[PDB]
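Chemist: Quick one: this structure, given as structure tokens, is what I'll be asking you about.
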Amino acid sequence: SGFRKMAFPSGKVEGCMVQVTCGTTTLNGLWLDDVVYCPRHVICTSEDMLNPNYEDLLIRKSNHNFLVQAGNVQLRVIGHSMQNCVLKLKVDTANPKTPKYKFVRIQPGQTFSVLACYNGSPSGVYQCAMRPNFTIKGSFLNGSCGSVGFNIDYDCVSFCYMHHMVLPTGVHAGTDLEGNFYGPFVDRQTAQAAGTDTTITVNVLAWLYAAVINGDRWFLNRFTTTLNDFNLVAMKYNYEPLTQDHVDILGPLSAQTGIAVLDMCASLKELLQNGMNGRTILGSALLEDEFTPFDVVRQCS
Amino acid sequence: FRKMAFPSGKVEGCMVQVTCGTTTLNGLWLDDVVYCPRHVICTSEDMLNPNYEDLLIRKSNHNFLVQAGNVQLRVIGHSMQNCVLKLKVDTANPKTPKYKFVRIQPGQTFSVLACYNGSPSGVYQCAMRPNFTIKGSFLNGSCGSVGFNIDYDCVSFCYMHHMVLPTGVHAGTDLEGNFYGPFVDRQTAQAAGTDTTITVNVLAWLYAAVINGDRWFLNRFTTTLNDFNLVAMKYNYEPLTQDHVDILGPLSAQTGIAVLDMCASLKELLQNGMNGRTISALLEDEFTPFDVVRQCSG
Ligand SMILES: Cn1cnc(Cn2c(=O)nc(Nc3cc4cn(C)nc4cc3Cl)n(Cc3cc(F)c(F)cc3F)c2=O)n1
Ligand SMILES: Cn1cnc(Cn2c(=O)nc(Nc3cc4cn(C)nc4cc3Cl)n(Cc3cc(F)c(F)cc3F)c2=O)n1
């Protein structure tokens, strides 16, 4: 009972965060086995960050230019290399708290937990979604660069996001752990805009099922619609179209509530055309789109 | 603003499973003591009207199964303190953090580590409501999950989850086993009082709005604390205490807006409604003055 924005327990990840400093530039890094991963932006001085030539900046540095701090313990850098936008620092000590982990690239619409860190110290955890325009609406202050996003799958930590930068609208941009940006961004200190965002329709529907499970039912009606007729209206309002794969993924929540997906779509279509009219759903006055169907199942089953 | 929880790692290493018979729930292992709800000593026929003193007399140390994962911790002593059982085990937990037990007041926020079978499953932030419930998220098997705050290096444990009420909200104790609210640990339907809006947290949210440049609602007038408190009651808002005025001081200083001037602004919103938004069309009441500062400054 109840419904909350829930993150995964962060303990497996907390043991892997460190501070990386190069000159006076400092940020957070991720220590797994005997490698520290961090944004390559750390090798920039203040002059370099506007238009960095990273290959050049990197050849001009040596192992002892890198100061890696794990709490009070100092790790010794014995090698380094660039992979896209992520620096890989080989250190002489393996992390004994290394979890079972893999690196994954997630898709727009999917959610993950963010461990926000400052000077190598974990400070907060929260859940967010990859937006369709490849940004995330995070909560980050100066010094958060290199914080990571992750999901837990039984015993295995899937790392999917490494935080790089804030955009002028206050949303955030980053890479996967292979160093490739989500979206059309580049790791330099220039003002960059994102593409236009859309609402994640399959997530809205999952959240409407959670509301029904928790007793909020005022928006239901006895009508149904077809997939195509629903998608025409959704497109009009800048909602993502629904595919048959989405209909399948909502199956378990449709079975648990007895409300068919296309029946829910008919409710959502009415909401798009007429609004909430001052009513709320699960305490929200806006349609929430950052819970996946799987998120809802974890919390309501 | 996100609802952001504290990192849970220091607490995850203290979670265990406690079983008595087939009744199972979560416990908290600190040093050589396991804390858990005393409801664990009930069979199904006892849960509706348990005589805890009678049930405990018939229990021996060797009736308690305490497991950290698959590893059994042998119980060498037991006592009951209000609604929590304290189980002395033969192993001091080597992951015990620096910790203290605190009793929080309504309006205060904390992180909840939701656990099932002694295994951590999710973390989230919530506030204690003025009617001493929490609007949590808990399924069956979550009894004994704990709520906490982190102050620097030290974990402050403030909440042990016990039960779900008929309206779907949740009730529990502090770590000395004293319930928050007028509830009792039996399987009967119990009603919580009517909830009110947490005024001190609404004021913190209005200060955060001002800090970020959103300040249309600031009005030219001031009020007294007594006038404000009597108005708030009429709208199902909590009256302010002297402690509330004090914890708002830093935000007042940062913005140069006196607390009572902000109260006069809220009073207007209460009597006239809003038309535009703030930051949202709804006034948020689960961010404390500490939460605001922690997310705006660090
Ligand atoms: C407000 N906010 C929200 N998220 C962020 C993340 N972030 C950050 O933490 N730091 C950045 N630049 C740095 C400045 C430094 C000054 N010192 C002494 N050391 C510093 C290290 C960093 Cl990383 N930036 C900006 C930024 C970081 C990048 F990785 C990048 F490729 C381009 C950028 F413009 C930043 O966004 N701040
Ligand atoms: C849906 N929901 C949300 N929160 C809760 C919390 N909660 C819980 O997890 N378990 C409870 N009763 C038990 C039944 C058991 C069956 N077995 C085999 N073992 C069991 C152990 C427990 Cl604790 N309850 C009910 C409950 C628990 C109490 F501690 C109490 F004092 C009164 C109560 F009615 C419960 O609310 N479920």
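Chain A is numbered as in Swiss-Prot; shown residues: 3264-3564, in order.
Heads up, header says this was done by X-ray crystallography, 2.0 Å.
Yeah, the Cβs are placed from backbone N, Cα and C, and that goes for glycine too.
Pulled the feature table from Swiss-Prot, pasting it below:
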type: ACT_SITE; residues: A:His3304; note: active site, for 3CL-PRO activity
type: VARIANT; residues: A:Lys3353 to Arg; note: In strain: Beta/B.1.351
type: VARIANT; residues: A:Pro3395 to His; note: In strain: Omicron/BA.1, Omicron/BA.2, Omicron/BA.2.12.1, Omicron/BA.2.75, Omicron/BA.4, Omicron/BA.5, Omicron/BQ.1.1, Omicron/XBB.1.5, Omicron/EG.5.1
type: ACT_SITE; residues: A:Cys3408; note: active site, nucleophile
type: VARIANT; residues: A:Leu3468 to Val; note: In strain: Zeta/P.2
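Please go over these features one by one and say how buried each is and what sits next to it.
Modeler: With a cut-off of 8 Å between CB atoms and residues at least 6 apart in sequence, the same chain places A:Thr3288, A:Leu3290, A:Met3312, A:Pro3315, A:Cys3348, A:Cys3408, A:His3427, A:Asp3450 near A:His3304 (active site, for 3CL-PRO activity), listed in sequence order. For the recorded site, A:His3304 (active site, for 3CL-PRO activity), the DSSP three-state label reads helix.
On its own chain, A:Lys3353 (variant position) has A:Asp3297, A:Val3298, A:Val3340, A:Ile3341, A:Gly3342, A:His3343, A:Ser3344 as residues at least 6 apart in sequence with a Cβ closer than 8 Å to its own Cβ.
Residue environment of A:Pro3395 (variant position) contains 18 other Cβ atoms, counted within 10 Å of its Cβ in all protein chains.
For A:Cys3408 (active site, nucleophile), the count of additional Cβ atoms within 10 Å of its Cβ stands at 25 [all protein chains shown].
Counting every protein chain shown, the number of other Cβ atoms lying within 10 Å of the Cβ of A:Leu3468 (variant position) is 26. Under the three-state DSSP scheme, A:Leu3468 (variant position) falls in the helix class.
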Chemist: Among A:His3304, A:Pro3395, A:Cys3408, which recorded positions lie by ligand 1, judged by Cβ under 6 Å to any atom?
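Modeler: A:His3304, A:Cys3408, by Cβ distance under 6 Å.
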Chemist: How many whole Å apart are the CA atoms of A:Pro3395 (variant position) and A:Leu3468 (variant position)?
Modeler: 16
